[PDB]
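S.K.: Dropping a structure here in structure tokens format, bear with me for questions.
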Amino acid sequence: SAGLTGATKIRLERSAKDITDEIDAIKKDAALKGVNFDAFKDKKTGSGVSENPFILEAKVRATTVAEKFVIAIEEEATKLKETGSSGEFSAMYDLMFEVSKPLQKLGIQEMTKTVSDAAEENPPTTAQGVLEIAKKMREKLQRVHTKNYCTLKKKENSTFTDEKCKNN
């Protein structure tokens, strides 16, 4: 709870709500049409085809709002520099986990693991320490749209039995 600063606190609170509130709208819209909305059992196979592209495409709109959230940490880290102490930074990591849960139900990636796995590499003890995770978050988190964007491109590619798909 040790964290209030200026309007930065209330700013994150409102910006955080948009996270669940946005992705939630998807579930409401899905109600209109009879869709399984899941198929996360073990591993999914079909790539858009057969597998109601709703989930795949949705996985993009869901991470869309969350993505912006990650940047907040990076930008906030600069202004956070002040004070410092693992106590203040710890409050930043909390937001990640708290937000990592909602996205978990949907099924994005091994974020909860990737983010925690990075802690061993460079245990966030300074402002620069958080920057590492931030980059890892935005970079990987964005990968979610990469697969959906590349997979869907299968229609345009059609043939071409040689597409590494590496635009980054």
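In order, the residues displayed for chain A correspond to 24-191 in Swiss-Prot numbering, which applies throughout.
Method on record in the header is solution NMR.
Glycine residues also receive a Cβ, built from the backbone N, Cα and C atoms like all the rest.
Not my notes, these are from Swiss-Prot:
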VARIANT   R34 to K  In strain: 297, LP7 and Sh-2-82
VARIANT   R37 to S  In strain: 297, LP7 and Sh-2-82
VARIANT   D52 to K  In strain: 297, LP7 and Sh-2-82
S.K.: For the variant positions listed here (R34, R37), tell me which residue's CB has the most neighbouring CB atoms inside 10 Å.
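M.R.: Answer by Cβ density within 10 Å: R34.
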S.K.: Run through the Cβ atoms and count how many others sit within 10 Å of the one on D52 (variant position).
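M.R.: Looking across every protein chain shown, the total is 13.
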S.K.: Reported as an integer number of Å, what is the Cα distance between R37 (variant position) and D52 (variant position)?
M.R.: 23
S.K.: Give me the CA-CA distance between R34 (variant position) and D52 (variant position), in Å, as a whole number.
M.R.: 28
